[PDB]
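Here's the structure, in structure tokens; my notes come after.
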Amino acid sequence: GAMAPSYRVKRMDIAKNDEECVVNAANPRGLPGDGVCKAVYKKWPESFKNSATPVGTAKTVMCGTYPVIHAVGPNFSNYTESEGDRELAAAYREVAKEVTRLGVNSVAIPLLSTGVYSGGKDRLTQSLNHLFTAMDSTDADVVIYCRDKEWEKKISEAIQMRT
Ligand SMILES: [Cl-]
Ligand SMILES: [Cl-]
Ligand SMILES: [Cl-]
């Protein structure tokens with residue numbers, strides 16, 4: 001574990017992370033996809049061998065010895081708010097189990113279901129709070145990756161408020 005487990009946020013492409021493993025914002029079919037998923041496919045294509053997994057779950061595939069944890073958040077265009085909320089919380093609980101099993105000291109993570117699976121809604125607080133609920137009991141350093149300048153400021157404020 002990290003000596004003083006922390007949360008940090010960086011505004012940049014998660015394919016350039018400086019952590020021991022990465023979480024992909026995956027689709028259930030293991031396809032290259034869009035956004036974070038397409039960047040992950042270009043950087044670690046070998047990790048898409050048998051990466052298909054259901055909504056609300058995470059499946060890890062190694063690229064060399066580097067773990068890629070494919071986490072499938074719900075597409076809010078298809079789920080109701082209540083069911084989508086439950087599956088989004090579940091995907092993050094599975095990421096915490098995988099990070100613990102892998103024994104890593106750090107993990108790079110995006111906010112699940114905040115891009116094309118958001119159903120056109122701002123889900124920063126919803127997704128980040130489910131991330132904290134799952135990851136708080138782990139001892140890995142967590143680095144959250146985002147692309148928007150206003151989202152970086154809001155995620156940073158949420159992290160600092162709890163310290
Ligand atoms: Cl970048
Ligand atoms: Cl998304
Ligand atoms: Cl973003």
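FYI, residue positions are counted from 1 along the chain as it appears here.
For all residues, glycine too, the Cβ spot is worked out from N, Cα and C.
For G35 (ADP-D-ribose binding site), the same-chain residues that are 6 or more apart in sequence and have a Cβ closer than 8 Å to its Cβ are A25, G115, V116. Summarising the annotation, Swiss-Prot assigns ADP-D-ribose binding site to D13, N27, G35, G115, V116, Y117 and lists experimental evidence as the type of evidence.
Under the heading of mutagenesis, Swiss-Prot lists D13 to A (Swiss-Prot position 1343) and annotates it as follows: Partial loss of ADP-ribose 1'' phosphate phosphatase activity. The Cβ of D13 (mutagenesis position) lies under 8 Å from the Cβ of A39, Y145, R147, each on the same chain and at least six residues away in sequence. Mapped onto three states, the DSSP output places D13 (mutagenesis position) in coil.
In sequence order, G33, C37, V72 constitute the residues six or more apart from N27 (mutagenesis position) in its chain with CB-CB distances below 8 Å. When secondary structure is read from DSSP and collapsed to three states, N27 (mutagenesis position) falls in the coil class. For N27 to A (Swiss-Prot position 1357), Swiss-Prot lists a mutagenesis experiment annotated as follows: Partial loss of mono-ADP-ribosylhydrolase activity; complete loss of ADP-ribose 1'' phosphate phosphatase activity.
In Swiss-Prot, a mutagenesis experiment is listed as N27 to R or Y (Swiss-Prot position 1357), annotated with the note Almost complete loss of mono-ADP-ribosylhydrolase activity.
Neighbour list (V36 (mutagenesis position), Cβ cut-off 8 Å, at least 6 residues apart, same chain): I14, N24, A25, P110, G115, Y145. A helical conformation is recorded for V36 (mutagenesis position) in the three-state DSSP classification. What Swiss-Prot notes for the published mutagenesis of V36 to E or F (Swiss-Prot position 1366) is this: Almost complete loss of mono-ADP-ribosylhydrolase activity.
According to Swiss-Prot, the mutagenesis experiment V36 to A (Swiss-Prot position 1366) carries this note: Partial loss of mono-ADP-ribosylhydrolase activity.
What Swiss-Prot says about the mutagenesis result for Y117 to A (Swiss-Prot position 1447) is this: Partial loss of mono-ADP-ribosylhydrolase activity; complete loss of ADP-ribose 1'' phosphate phosphatase activity. When other Cβ atoms within 10 Å of the Cβ of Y117 (mutagenesis position) are tallied across all protein chains shown, the result is 24. The secondary structure of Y117 (mutagenesis position), as reduced to three states from DSSP, is coil rather than helix or strand.
Quoted from Swiss-Prot, the note attached to the mutagenesis of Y117 to V or W (Swiss-Prot position 1447) states: Almost complete loss of mono-ADP-ribosylhydrolase activity.
Cβ contacts within 10 Å of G115 (ADP-D-ribose binding site), excluding its own Cβ and spanning all protein chains shown: 17.
Residue pairs drawn from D13, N27, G35, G115, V116, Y117, the listed ADP-D-ribose binders, are separated by up to 18 Å at the Cα level. Cβ neighbours within 10 Å of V116 (ADP-D-ribose binding site), excluding its own Cβ and spanning all shown chains: 17.
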